[PDB]
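Novice: What follows is a single structure, and I will ask about it in a moment.
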Amino acid sequence: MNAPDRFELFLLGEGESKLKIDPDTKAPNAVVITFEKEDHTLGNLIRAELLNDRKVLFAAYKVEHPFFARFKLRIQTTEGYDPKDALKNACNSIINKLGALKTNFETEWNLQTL
Amino acid sequence: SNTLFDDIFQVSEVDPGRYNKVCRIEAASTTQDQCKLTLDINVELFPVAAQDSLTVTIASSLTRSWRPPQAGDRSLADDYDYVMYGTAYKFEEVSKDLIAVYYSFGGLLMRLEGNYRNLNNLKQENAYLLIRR
Amino acid sequence: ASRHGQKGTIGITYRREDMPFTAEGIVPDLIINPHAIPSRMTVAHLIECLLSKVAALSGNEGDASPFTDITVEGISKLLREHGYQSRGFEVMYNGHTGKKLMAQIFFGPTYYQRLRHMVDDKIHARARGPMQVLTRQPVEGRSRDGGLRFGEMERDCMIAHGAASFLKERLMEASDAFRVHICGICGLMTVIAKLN
Amino acid sequence: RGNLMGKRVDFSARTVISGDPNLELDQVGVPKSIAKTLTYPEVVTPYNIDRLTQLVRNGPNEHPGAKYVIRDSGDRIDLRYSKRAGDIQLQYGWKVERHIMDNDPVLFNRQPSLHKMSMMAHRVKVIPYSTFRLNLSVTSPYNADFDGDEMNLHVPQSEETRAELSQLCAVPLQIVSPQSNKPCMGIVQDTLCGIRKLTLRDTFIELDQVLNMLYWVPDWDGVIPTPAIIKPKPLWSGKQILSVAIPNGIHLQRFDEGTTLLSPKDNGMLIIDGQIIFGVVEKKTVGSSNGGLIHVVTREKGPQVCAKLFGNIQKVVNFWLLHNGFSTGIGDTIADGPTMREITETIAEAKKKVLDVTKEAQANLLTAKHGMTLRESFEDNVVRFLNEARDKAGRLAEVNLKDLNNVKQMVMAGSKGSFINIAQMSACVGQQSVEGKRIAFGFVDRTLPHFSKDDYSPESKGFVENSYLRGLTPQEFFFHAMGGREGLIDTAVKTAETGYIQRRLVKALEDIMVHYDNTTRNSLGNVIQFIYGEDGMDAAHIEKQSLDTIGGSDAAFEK
Amino acid sequence: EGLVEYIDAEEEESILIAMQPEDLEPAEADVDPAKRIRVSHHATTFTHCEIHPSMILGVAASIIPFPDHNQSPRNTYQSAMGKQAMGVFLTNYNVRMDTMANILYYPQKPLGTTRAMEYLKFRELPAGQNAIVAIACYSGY
Amino acid sequence: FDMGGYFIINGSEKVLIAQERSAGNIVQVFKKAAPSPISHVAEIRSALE
Amino acid sequence: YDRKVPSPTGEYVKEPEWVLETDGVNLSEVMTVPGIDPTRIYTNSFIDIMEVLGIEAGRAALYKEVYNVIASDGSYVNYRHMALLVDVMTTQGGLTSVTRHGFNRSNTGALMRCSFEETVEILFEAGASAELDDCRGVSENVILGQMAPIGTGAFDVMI
Amino acid sequence: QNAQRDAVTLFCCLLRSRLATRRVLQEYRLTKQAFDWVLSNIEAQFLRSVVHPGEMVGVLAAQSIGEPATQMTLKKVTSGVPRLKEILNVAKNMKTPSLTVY
Amino acid sequence: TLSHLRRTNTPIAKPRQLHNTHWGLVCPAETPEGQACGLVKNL
Amino acid sequence: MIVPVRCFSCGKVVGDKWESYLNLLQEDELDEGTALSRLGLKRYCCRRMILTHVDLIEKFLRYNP
Amino acid sequence: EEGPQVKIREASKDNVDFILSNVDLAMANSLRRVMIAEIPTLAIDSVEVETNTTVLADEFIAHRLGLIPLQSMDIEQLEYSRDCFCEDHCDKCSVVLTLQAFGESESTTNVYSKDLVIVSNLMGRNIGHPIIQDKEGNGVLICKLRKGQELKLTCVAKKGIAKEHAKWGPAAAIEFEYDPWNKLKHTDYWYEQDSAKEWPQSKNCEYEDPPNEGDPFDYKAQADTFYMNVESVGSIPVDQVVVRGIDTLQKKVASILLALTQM
Amino acid sequence: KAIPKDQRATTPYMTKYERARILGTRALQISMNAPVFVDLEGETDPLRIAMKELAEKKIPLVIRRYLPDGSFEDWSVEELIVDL
RNA sequence: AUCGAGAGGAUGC
Ligand SMILES: [Mg+2]
Ligand SMILES: [Zn+2]
Ligand SMILES: [Zn+2]
Ligand SMILES: [Zn+2]
C-alpha cells in the first residue's frame, strides 16, 4: 500500500539526471559522483577496474539504503589528472574486455555440438 | 629522518596461541646478554620457526593519505622482507640500569628490553619495524 | 515465523541477484539471523532443516515423529553419501560482490508458515476525527478512524520528562478542551451563557 | 482514572516495527501513507510562504503538502475539495496544516511504558513500505524486538511543544540513564558478534574493502590510515579501521583476568585517543556497560557525537560482516565422541552417587543436619548432586567446543546466549522444578504410572538425563513439560503483580520534585530530603570512581 | 476380543504401564553412542503397555517435528501459532460465505512429517510452504 | 474433510466448549489454615445423577 | 560468614567469623543476651527494627531490604531512587505503607487521592469536611487541563 | 553553608586523594598551565552535575524501581516480587522472618 | 478447527499447573498464552 | 492446487512436469527419487517444488456447478 | 583473441558449462547479476477477462499466465510499451494472445499453454510463441476444468525485465565456483577433525592443481578462472543469454559514458 | 511581597526546564512574524533562530523562580549563565 | 451509535 512501483528501479523520475557530480570538501583532487537508478551490478565493476588504473589514489562505492536505487562512487587521483577521465578510461577498458569476451565466447560456442 | 635501532635476534619460542594468521614470538639478542624481544608476526606472510635468526630495525621514516605503490619507481627503506607500522604506548622501568618499550602495530604487539635505546626509541607516533632474512 | 516458536516479520526484500547463493546456483527463499538460536534453544528447527535437505534429495518423507530412533548422526551419514557436508553447511558467495564467503553457512529446506497479521491491516493513523458523545473525546478502535489512548502510564513519563506544556496540549488542544463560565461568587456553572 | 488522567487523543499513529541498520540512532521511519495524514499547524511568515505556498499547491495526496488552510476570520479552507484549491494566496498570520516532513520532532513510545525512556523524541525519515523503522540500538529502552510488536507515535502541535521534545525527550539526551547512572543504548546482535569478529588479531583487511569501509563511515576525514602490515602485501588490522569510527581524545583502560600490557590472550582493552591499541572489542567495551565506550564518549564529547558514534560503528561493522558471513549449524551443538563418553561417565557416577545416599538414607544411618527433616537433607543432598553433575558435564562441553564454533562465538561476544544454553543443547538438560521441588507425586507414591511406588531416584523425579540433541524421552518430555509450563504460568500473573506495584509506586511519590532551593518536597511543601539524593547531584552525570584513600597498607599509604 | 482396555485417571492410579512394547520386555542378554539414553526395564508386574507415547500430545503439537528435541514452552508457542497459520481451511471454501477466509496460493505438505500428521489430514490440507531457508547474519536487516 | 461436531444458529457455526467442574459425590479431606478454628474438614458434593 | 577487615599493618584481610541465623523473631530479647554483639545483630524484619531501635534505624533497615531485593536478582539501581522511596515512607513519623491505607489518606488535595484508589468516598467525605484543594499536584492540574507546576512548569515567565 | 560543606564531603575526600602533592608531581607530572585547567575543568564539570530545579523526582524514583521489578521471575528466603510486595505493604504477616546474631 | 472442537474451559489451590495425572489425557504442550493461560486445555 | 509453474527459488519451469511425474511413478513403477531425476530436476529447491506440491484442484473439481 | 578467455567443455540447448579464464572477479559477477536481472524479455502483463467459471479465481490465473515462457528471440526489436507512441498497446509494442477452452467431456479437460493463441501481427519477427520443452508437446499447465466450465482470455505480453518481475527473467540457476581448493583462503572451512575428509571435493578440482604441503601461503595471487554454468528457461536460447548479458552489461556501462558527454 | 535584587541562592545557571521553555517561548513569538533581534546568517526555522537569539543573549524575558513558601526570584535571560 | 460477552497480538528469555 505504501509500496514503491517496481519501475522506479531503472527509470529516471523527474528533474533527475543519471549523474550528479560533486567535489569532496575533505581532500583535494577528490570527487563523489552519484548514480541514479543503479546498483551493485554497476558500482562494483566501476570501482575495481578503477583500481587497476595506477594513477588513482582512492576509489569506492556505497548503496546508502537498499530502499532506493542509488550508489555513490568517490574517486581521488594524482595531481592534475581530473577523475572524470579515470572514470572515462576505466569505463572504456571494460567495454573492451567485454567486447573480446563476447567474440571469444562467440568463437567457442560455434565450435561445440549439441 | 633516520634509523633508530639495529640488532641480530635468535628465535627461541614460536607460539600458535590459538591463531592461524599470527604468532607471538620470543627472540633473544646476539651480542648483548641483557636483552630480549617479544613480537607478533603474520606467519602466513613471513614464516618463522625453531632456531631461526632475524635482523630487526626501527626507523621513523622511509600523515596524508597513504598512497598506493607506484614504488617500482620510488624509494623504499627495504632490503627487508617483512615490515609493519604502529604506535608506542608505554616505556617501562624495571630496575637498573635498564629499560623496555612496548609497541602496537595495529594490535600486533612488541616488547623490547635493554638500555642504550634511551636516546633513540622515542615515544612518538611514528615507528616502523623491519625484519629480514 | 516457522513452527518452532521462531516467529518473525519480513524486515526486507532482496532480489535473487543481491542474495547469497550456493555454487550449484541456489538462492535462498528466506534468511533468518543465527542469533535467534542459542537463547530459545530450539534445536529441532536445526534438525528438520537437516532432515528436509536429505528428503528433498532422496525424494522421500522426513520422519520427524517424536520419540524415535533417529539421530543427527543418522541423518548426516546419509547427507554425506549424498554429495554435501554432513551437517548442513554449504559454501556461499555474497551476491553484491561475487567474493566467496569467509564462513560456511547453514542452508536447507524448512517448513515455514505464513501467519495472519499483515502490516497493512494495522497501519492506522489519525489527525483529528469523530468524537464520542458523552465525553467529547476521540473514538475507540482504528475501525472508526480512531484515536490513540495516551494512557495514564504514558502521562507519568511526560511528568517524568518534565515536559508540562506538551502534556497540557495532548490533554487539551487535542482530545477535549471546552469553554465554560464560572460565577465570581457561588463558584459553579449556573452562569447562563447568553452570548452576543 | 480513564478519561482525565488518560485521554484518547488526536494527531497520533501506530504500526508494526522493523529494524533498519542504515538509520541514524535518533531517527524514525514514518511510512509515507502516515506522513500523508498527520499534520503540523504551521504559520504564514516571510520565512516560509515559499516552501509553503508550494505545499498548499502540492496537494494533500502527492507527498510534501497539506490538507486545510486557515484564515483571518478563522474558517476552514479544505484542500481536498474546494473550488479555489489550486489557488489561494497565503496571506501572513494564516495557517497551513502541512504533512509531517523529514526532520520533525516526534514522541515515539512502546507499551508498556515504564521509563522516561519508553518515550523519546525522534527525527523523521519519510520512507516507502508501511512499517515504522528504527535503528537497532534504540531497542533496549523501548524493549522491542521485531517479532511483531506494534509501536506508538505522537506529533506536537505548538512550537514550544516541539522544543520540549527536542530539548528534553530527544533520544540522544537519554543515552546515559538516571536509573542506573550508566548508559542504556548499546551494540547489539550482528554488530556485536561482528565488532568482535572484526577485531581478533587474525582479522586483516586488504585494500579493496579498506577503502570502501573508510568511505562507508560518513564523517571520515578522507585521510587513509597507514597500514599495520606493509611487507610482502599491504594489509590493515580489524582494529585498524574500526578505529576510524572512534573520535578524538577518547581514552580507555580495562585489564580483564590475564591482562599484562601485552595481553597474550587479547584480553582487556586499551584505547589511546581516536585509536585502539590492543585487545578484542566486545560487550564489555561496546555494550551499554559502565566503563565502556558509550558511557565515555557521551560525557566526554556530547550526546550528539556519541549518538552519531552508534551509526558509525554499525555502518562499518555491518559492512565488514556482510561480506564475511556467519551462521549456526546443528554441528555447532555436536561435540567430540571421546567427550560424549566423559559426559555420560560424569552423569553415571552422579547417578550411582545418588543411589548410595539413597541406599544409605534407607538404612537410617543418614544423619539429620541441625534443624531439618531427615527427608529434607536427602532432598537437598540429591538436588545438589544433580545440579553439580550438569554444570560439570555442561562445562565439560564448553572445554570441547573449538574456537570456530558459531554458538560458542556469539557467547564470546556476549551477542546472545550463555553457558547453560550450551550445557542444555549439547550435554544434559537438568532437573525440572515446580515450586522449587523436584517433580512431585501426583499419582499415589509415584510420578507416572510407568513407575513403581516409592521411587525417589533421578530418572523418576524429573531428571532429564539427555541433551536436546540426543532427544528427550517420553517421561523426560512430560516432566520438562510440567516445568516449562510454570514459566508461562507466572509470566501471565507475575506481571499483574508487578504492574500493580508500579502504579502504586508511581501514585505515591508522583509530585515529589526538587524545588528552587534544592530541597526535595511534595505539594504540601513538606521536605522529604533536604538535598536530593543526599548530595544535590543528578544521577546521570555520576560514575563509579575508586576512593583509593581507603584500601592499602598503612605502609603502602605513606610511600 | 479384549486386547485393549479403556483406562481412566482414577484407575490409572492402580496399574503399571510400559513405554516401548518391544525393548521393554523381552530377555536380558555393542551400543550406538548416537542414540539417546533410555532408562531401563526395572519392573516385573506390567499390566498394560502404551499405544504410542507420541499420543500424549494433542492436535497442534502433533504438527511439531521433533518436539522431543525442543525446549518446552517453545512447543506451546507453535501450538498457539498453528491456529493463525494460513491455508486450505476446507475444500469447499468457494461455496461457503462467512466473514473472512484466507487460503494459500500454493500450499504444500511439509518435508518432515509426524506419524501423526497422517490422521490429522495435514498432508492434504497443509498451511505453509517448504521454503529454502538460510541462517546467516547477512547485510543486517 | 469437514468433521462436524458443531451447531448452526442464525447461520453461524457454533461450538460448545466442554466445561469442567470438580466431581460430585466424592469424599475428600482438607487440611485448613493456622488462624482458623478448624483443623480438618471433609467435603462431599452430593447431587442426583 | 566471611569478613574483610583491617589488619593492624594497614591492609584489609580475610577474617572469617561464625554467625547465627534464625527462623522467627523476638529481637526485644535476643540482643539482651550475653556472648553476642548488640550493636551488630540483624533481623530482616524491618518492622521489628522500627519498634526497638527507633524510626531512623528503621529507615536503613527498610532500605537494606528494598536493596537486597533489587540486587539479589543482579540489578543495580542508583541509591538516590530507593533512598528517595525509603525516606518517602519514613517521614510521616512511622512506617507509611504504599497502599490506600498509608500514603493515600494523608492531607494532599482531594482531587489527587481521587486519582488513586477510593475514588468516590474521597470526594464524599471531602464534600462534607468542606475540604480545600490547593492545586499544586501533578494529578490536580491534569484533571483541569493546565500546565502542571512540573519542570517546564515550575516557573512563570515575564518580560 | 554547613549543609553545603556536608554535601561535598565525600567527593572532596577523593579530590584530595587524587590531587595529592606527591601525586600531582610524582605520578602524573603536571604543569602550572595544565593544572590550572584540570582545576578550571572540575569546577565547571562539577557544576553541570547538580540536580536541576524542576526535575520531577517522584515519578523518577518510582519508575527507576518499577522497571527492574518487572525483570523478576524464576537457599530459602522470601525474595523476588513477592518479597517486594511484602516490603511495600509494610508486611506484619511476613513469610521468612529471621534473626542473624553476631 | 480440529483444535477448537476439542477445547476445555475451567472457570475461576494450584489449577494451571500441568499435573502428573494429565499424562495421556490432556495435551502437555497445547494451551493459550497469557489471559487464561493453563486453565483451558485441549484433549 | 495446480502444480506451480517455475519454482520460486530456482526459476526453472516446473509446470509442464506434473503429468510426467505421475506416470514415471505409477506406471513404469519407480520411486519418487529416481522419478524426480529423470525429469531433469537435479537442484533440490526445484526438486521440492514437485515432490511436495499438493494437487487439491482435483478436489475443488469434484464440486458440481 | 586478446583477453577474457572462454572455453566450453559441455554444452547443450540449456547448459553452457564453461571456464572463463583471465578476468577480474568484480566483472564475472557483474556479468552473472546482469544475466539474472537486466536482459529484456516478453511475457504476459495484462489479462482482460471475459468468462471464468474455473475452480481457480481470476487473479490467480492471471498470475499463472505471467510466468509462462514466451519467445523472446527477436525480442530486441520489439519496442517498450512505455516508449512506443501508442495509447495503451500495439503490435509495435505487444503480442496479444487468446485462450479459450470449455469443459467438453466427463474426464477432466486440461488447459495447456499449447492452447494459447497469438492474435496480433508478428510483422514476421520471431516472438511470443509459448515455448514447449515438453516431450508430449504441451507446454506448462495453466489450469483444469470439469464438465461445464468456460474460460475466456486476452493476454497482452510486453517487453520487460526481471528487475521488474521475475517473470521477465530468462534464467533460473547460475552455477558459480572459483578456486576449488582454497588456494586464495577466501573461505575458512569449519570442521571436527580433517577439514579435507569432511567437506567434498568439487567436480572442479581436476582442471586445477593440488597445493603440496611444503609450499607456503601464496598471498599476492588473485582471482582468475570462474567455473560457471548457465541454465536457461528458454525464451532465449542459452548462447544468447551469455551473449546478451555481456551485451546489456556493456550497453549500460556505455550510457554512463554518454551521460558524461551530455554534461 | 517580593525578594530583593541581591540575596539570591537560586542556581544562577540555567535549568534545562527554564531554557527549553525560554527557547520555546521565543520559538513561538518568532514564528508569528514578530521582530527578530539577531542577523539570520542563513537560518529561517523559528526554533533554530531562538537558539541564535540565546547564544547571543538578546532575549527580553525574566524567569520567575518560585520558592516553596510563596516568594520568588527574577532573572533576565542576560544574567543567567548557559552551560549545558 | 450504546451497553455486554468471547478470540487474539507485544513481554514468556
Ligand atoms: Mg515483540
Ligand atoms: Zn453564582
Ligand atoms: Zn530449484
Ligand atoms: Zn504501442
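If you check the header, you will see the structure was determined by X-ray crystallography, 3.9 Å.
Even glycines carry a Cβ here, placed using N, Cα and C.
Quoted from Swiss-Prot, the note on the mutagenesis of A:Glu108 to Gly or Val is: Transcript termination readthrough. Annotation of the published mutagenesis A:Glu108 to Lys in Swiss-Prot: Transcript termination readthrough. Lethal; the original residue is retained in the structure shown. Experimental mutagenesis is annotated in Swiss-Prot for A:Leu111 to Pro, with the remark: Transcript termination readthrough. Looking at Swiss-Prot, you'll find the mutagenesis A:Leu114 to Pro noted as follows: Transcript termination readthrough.
Could you place the listed features in the three-dimensional structure?
Specialist: Secondary structure from DSSP puts A:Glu108 (mutagenesis position) in a helix. There are 16 other CB atoms within 10 A of the CB of A:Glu108 (mutagenesis position), with all protein chains counted.
According to DSSP, A:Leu114 (mutagenesis position) is assigned to coil rather than to any helix or strand. Around the Cβ of A:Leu114 (mutagenesis position), 7 further Cβ atoms fall within 10 Å across all displayed protein chains.
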Novice: For A:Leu114 (mutagenesis position) and A:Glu108 (mutagenesis position), determine the Cα separation and express it in whole Å.
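Specialist: Given the Cα positions, A:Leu114 (mutagenesis position) is 13 Å from A:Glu108 (mutagenesis position).
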Novice: If I restrict to non-local contacts, at least six residues apart, and a C-beta distance under 8 angstroms, what lies near A:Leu111 (mutagenesis position) in its own chain?
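Specialist: Long-range Cβ contacts: none.
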